[PDB]
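Presented below is the structure to which this report refers.
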Amino acid sequence: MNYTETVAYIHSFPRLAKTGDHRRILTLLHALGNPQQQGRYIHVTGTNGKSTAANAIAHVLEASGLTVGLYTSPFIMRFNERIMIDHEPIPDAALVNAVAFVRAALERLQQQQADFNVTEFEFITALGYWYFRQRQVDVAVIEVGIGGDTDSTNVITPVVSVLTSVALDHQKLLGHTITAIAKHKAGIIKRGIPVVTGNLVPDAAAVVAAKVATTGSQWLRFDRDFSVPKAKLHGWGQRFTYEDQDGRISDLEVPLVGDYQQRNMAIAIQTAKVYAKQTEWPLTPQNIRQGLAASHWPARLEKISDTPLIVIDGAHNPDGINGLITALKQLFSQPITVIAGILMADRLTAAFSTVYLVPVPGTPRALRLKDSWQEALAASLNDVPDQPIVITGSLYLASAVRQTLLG
């Protein structure tokens, strides 16, 4: 298969029944030489903040001199972006060969037990572990698909575990209460392995405390063991101070606006430090500083254009958006145009001057109106050229706009 047929092949996998075990992925991983048992890993999960922390952890460790593998849910919708090494998406040619290798193994298996198969995420996940082990990265930062305990990635013993936060976003698949969802996340907490978490809501905190009591895991929690005593807007991003048991790292600078992000940055820092300490690896404040300064955040209050001033954001859920409104008030003091394509609609119309509501690209249109972000964009630029435009609402839109306007 060529690159295109390869990606199509990955998306053709069946929606196999959910189960508590990892037998399917394990059977495939076994046929791949169990690459998940080798090397080092940092396991990350959380309702929100998961990808932000994981990305930051990677940049920090990369700046310290390590080759870091990263398995994530990208905002840019190109498949290759899910598996990276030192933030470089897996090359098309390498994906084609990797897919071929895993397929051959898959076909040998089906030759043994005719009914054998895996889901798409299990296939991709097994392939990711294999890839990282093949390239022999120093460590692979792994983001749980969703939940944790029964997630396809949950087949490793990491150096550190990370639980950013617990919320009801994915309640449909993980549970009706914070406790039930929390029990899924706590599943990535392992015996003797440290766990770094944000300042979890009571029920989530109670579930973690009981879990670490059984695992014996050292528990470092945001706003208890480490925190951010200072944080303020600084140009298109912010300057903040990190503090923990060892002291402070003053005025770090990351190009990521959004008061909520300092919590994910601190989590990342603390996690990187735990990793280094657990592996006798050097990590300096200069390394931390360098990693955050060079970090990149596609679709997060990203100013993809200065003149005209265009901003793209992935704010989708009612919480990620209300937070966005808060960020825009800090960044802009002038009238702006907001183009929104959602899957929160009154919090925008009531917050900003001009607001266009368009459909989300590549999605059914169910039952301020424009037939597309492009029409909304052209109308605003034609009516008021000097007026900044913020495009948000979903994720498919963000990458649609980003891809169209960036290449």
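All residue numbers given for chain A refer to Swiss-Prot; the residues shown span 1-343, 351-374, 386-425 in order.
How was it done? The header gives X-ray crystallography, 2.3 Å.
Cβ coordinates come from backbone N, Cα and C, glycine included.
A simple way to gauge crowding: the CB of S73 (Mg(2+) 1 binding site) has 14 other CB atoms within 10 angstroms, across all the protein chains here. Feature annotation from Swiss-Prot assigns Mg(2+) 1 binding site to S73, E143.
Sequence annotations record features per position, and here Swiss-Prot assigns (6R)-5,10-methylenetetrahydrofolyl-(gamma-L-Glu)n binding site to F75, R82, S417 based on a large-scale study or a structure entry. Note: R82 ((6R)-5,10-methylenetetrahydrofolyl-(gamma-L-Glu)n binding site) has non-local neighbours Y71, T72, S73, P74, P89, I124, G128, i.e. same-chain residues 6+ apart with C-beta under 8 A of its own C-beta. The DSSP secondary structure for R82 ((6R)-5,10-methylenetetrahydrofolyl-(gamma-L-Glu)n binding site) is helix.
For the mutagenesis of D151 to A, Swiss-Prot gives this note: 220-fold decrease in catalytic efficiency with mTHF as substrate, but only 4-fold decrease in catalytic efficiency with 5,10-methylenetetrahydropteroyldiglutamate as substrate. The structure shown keeps the original residue. Summarising the environment of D151 (mutagenesis position), the number of other Cβ atoms within 10 Å of its Cβ, over all protein chains shown, is 23.
The annotation Mg(2+) 2 binding site is assigned in Swiss-Prot to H170 on the grounds of experimental evidence. For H170 (Mg(2+) 2 binding site), the Cβ neighbour count at a 10 Å cut-off comes to 14, with all displayed protein chains included. In the three-state DSSP reading, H170 (Mg(2+) 2 binding site) counts as coil.
Quoted from Swiss-Prot, the note on mutagenesis experiment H316 to A is: Loss of activity. For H316 (mutagenesis position), the same-chain residues 6+ apart in sequence whose C-beta sits under 8 angstroms from its C-beta are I342, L343, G411, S412, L413.
Packing around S412 (mutagenesis position) is summarised by its Cβ count: 22 other Cβ atoms lie within 10 angstroms of its Cβ, all protein chains included. One mutagenesis experiment catalogued in Swiss-Prot, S412 to A, is accompanied by this note: Loss of activity.
Note: the Cα of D151 (mutagenesis position) and the Cα of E143 (Mg(2+) 1 binding site) are spaced 10 Å from each other.
Here the C-alpha separation of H170 (Mg(2+) 2 binding site) and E143 (Mg(2+) 1 binding site) works out to 15 Å.
Two residues, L343 and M351, bracket 7 residues absent from the model, and the distance between their Cα atoms is 11 angstrom. Of the residues the record lists as binding (6R)-5,10-methylenetetrahydrofolyl-(gamma-L-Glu)n, namely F75, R82, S417, the two whose Cα atoms sit farthest apart are 14 Å from each other. Each residue contributes its Cα atom, and for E143 (Mg(2+) 1 binding site) and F75 ((6R)-5,10-methylenetetrahydrofolyl-(gamma-L-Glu)n binding site) these two points are 14 Å apart.
Neighbour counts of Cβ atoms within 10 Å were taken for the binding-site residues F75, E143, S417; the minimum is at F75. Each residue in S73, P74, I76, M77, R78, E81, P298, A299, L413 lies on the same chain as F75, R82, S417 and has a C-beta within 8 Å of the C-beta centroid of that (6R)-5,10-methylenetetrahydrofolyl-(gamma-L-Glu)n site, without being one of the site residues.
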